[PDB]
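Q: Following this message is one structure expressed as structure tokens.
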Amino acid sequence: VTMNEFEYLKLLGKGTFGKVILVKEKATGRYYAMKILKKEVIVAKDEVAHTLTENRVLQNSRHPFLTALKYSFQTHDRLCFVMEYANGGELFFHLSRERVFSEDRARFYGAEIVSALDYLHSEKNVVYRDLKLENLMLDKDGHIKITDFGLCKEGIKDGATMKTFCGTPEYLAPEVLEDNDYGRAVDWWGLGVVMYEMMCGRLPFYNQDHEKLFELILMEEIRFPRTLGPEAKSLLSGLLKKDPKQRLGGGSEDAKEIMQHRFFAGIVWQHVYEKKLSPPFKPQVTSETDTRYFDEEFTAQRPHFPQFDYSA
Amino acid sequence: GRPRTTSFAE
Ligand SMILES: CCc1c[nH]c2ncnc(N3CC[C@](N)(CNC(=O)c4ccc(F)cc4F)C3)c12
Ligand SMILES: [Mn+2]
């Protein structure tokens, strides 16, 4: 497998380190998303260890709501990940248009996200660290796919701690902003911010300027719009506790504490995993090359890496 | 709708 094994069809995203393209594999007629990074750029921007981390996490993980990796391969100038294509686009795309999701619909995505993160933490010893609307896509049937594993921490067993200042500023957990060592409960802060955006239509702490935004995160309690039901409020309150020791999910039971919360009383977690629950929204695509759920700005448009290469 | 955010690592 090389660049010649594929046809390049549409640009889906492009973000400094490289690009994402909808491709078709010549041998099979199957469509994939190809993340194509320039080696030069990755090396120059210091993105090498993040690339290997994403490569290991993707190779090691198999879960219905995590993007599956088919191939990794390199050229002289490129590193390429060929991944399952999520034809439904980013949650960021949908919520930008719809403003808010109903509690039921936010619940469905929350449960799938919880199922994936419980898997990462408990089976794989990985903390994801960058949960956000942009890294949450919908597949052709309407199920969540988590994308973009470059910021993961690996080898994190139970409550063990980490130190890297990383993530996305609007989603950073207070213990991270405190410059404290922190554990996998940061993932449940991220879930809380995502759940908050879905049900409330805005970030719970907001300033365009990252540093003013950091002051709100550390100081202010979240506001609760009067339309939020009591189980929703309790869940958001719990996941956005600023002390991770008091956070929902912040103890030894990790995701099992969130799964038991009354906001999720309707949900049968084994059926979430088995994909037996009807998605609230099915992407209405005509074709497979139909990129209606991707932004028009896009779709209209040197070392050897030892043992990078992979096939599933 | 908020602007797209950017991931980072220090
Ligand atoms: C690459 C993640 C991915 C797996 N499966 C996909 N199916 C469709 N689109 C995907 N996209 C489109 C844009 C994306 N939603 C977010 N990531 C990026 O935009 C991105 C990240 C790093 C980079 F170098 C360039 C980028 F465009 C990924 C996927
Ligand atoms: Mn920003």
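All residue numbers given for chain A refer to Swiss-Prot; the residues shown span 145-445, 466-476 in order.
Determination method: X-ray crystallography, 2.0 Å.
Using N, Cα and C of the backbone, Cβ positions are placed for all residues, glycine too.
Swiss-Prot lists these features:
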DOMAIN    A:150-408  domain 'Protein kinase'
BINDING   A:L156, A:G157, A:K158, A:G159, A:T160, A:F161, A:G162, A:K163, A:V164, A:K179  ATP binding site
MUTAGEN   A:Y176 to F  Significant loss of interaction with TNK2. Loss of membrane localization. Significant reduction in phosphorylation on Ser-473
MUTAGEN   A:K179 to M  Abolished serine/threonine-protein kinase activity
ACT_SITE  A:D274  active site, proton acceptor
MUTAGEN   A:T308 to D  5-fold activation and 18-fold activation; when associated with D-473
MUTAGEN   A:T312 to Y  Abolishes phosphorylation at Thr-308
MUTAGEN   A:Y474 to F  55% inhibition of activation
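How buried are the listed features, and what sits near them?
A: Counting only same-chain residues at least 6 apart in sequence, those with a Cβ under 8 Å from the Cβ of A:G162 (ATP binding site) are A:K179, A:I180, A:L181, A:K182, A:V185, A:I186.
Under DSSP, A:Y176 (mutagenesis position) is assigned to a strand (E or B) in the three-state scheme.
Neighbour density for A:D274 (active site, proton acceptor): within 10 A of its CB lie 24 other CB atoms from the protein chains shown.
Here A:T308 (mutagenesis position) comes close to A:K297: these same-chain residues lie at least six apart in sequence, with C-beta atoms under 8 angstroms from its C-beta.
On its own chain, A:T312 (mutagenesis position) has A:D274, A:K276 as residues at least 6 apart in sequence with a Cβ closer than 8 Å to its own Cβ.
There are 17 other CB atoms within 10 A of the CB of A:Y474 (mutagenesis position), with all protein chains counted. The secondary structure of A:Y474 (mutagenesis position), as reduced to three states from DSSP, is extended strand.
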Q: Check the DSSP secondary structure of A:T312 (mutagenesis position), expressed as helix, strand or coil.
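A: Coil, per DSSP.
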Q: Rounded to a whole number, what is the CA to CA span in angstrom between A:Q445 and A:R466 on either side of 20 missing residues?
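A: Spanning 20 unmodelled residues, the Cα-Cα distance equals 27 Å.
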Q: Sequence gap of 6 or more, Cβ distance under 8 Å: name the residues on the same chain that satisfy this around A:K158 (ATP binding site), in order along the sequence.
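A: Listed in sequence order: A:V164, A:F442, A:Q445.
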Q: Other residues near the ATP site, CB within 8 A of the CB centroid of A:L156, A:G157, A:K158, A:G159, A:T160, A:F161, A:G162, A:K163, A:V164, A:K179?
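A: What remains near the Cβ centre is A:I180, A:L181.
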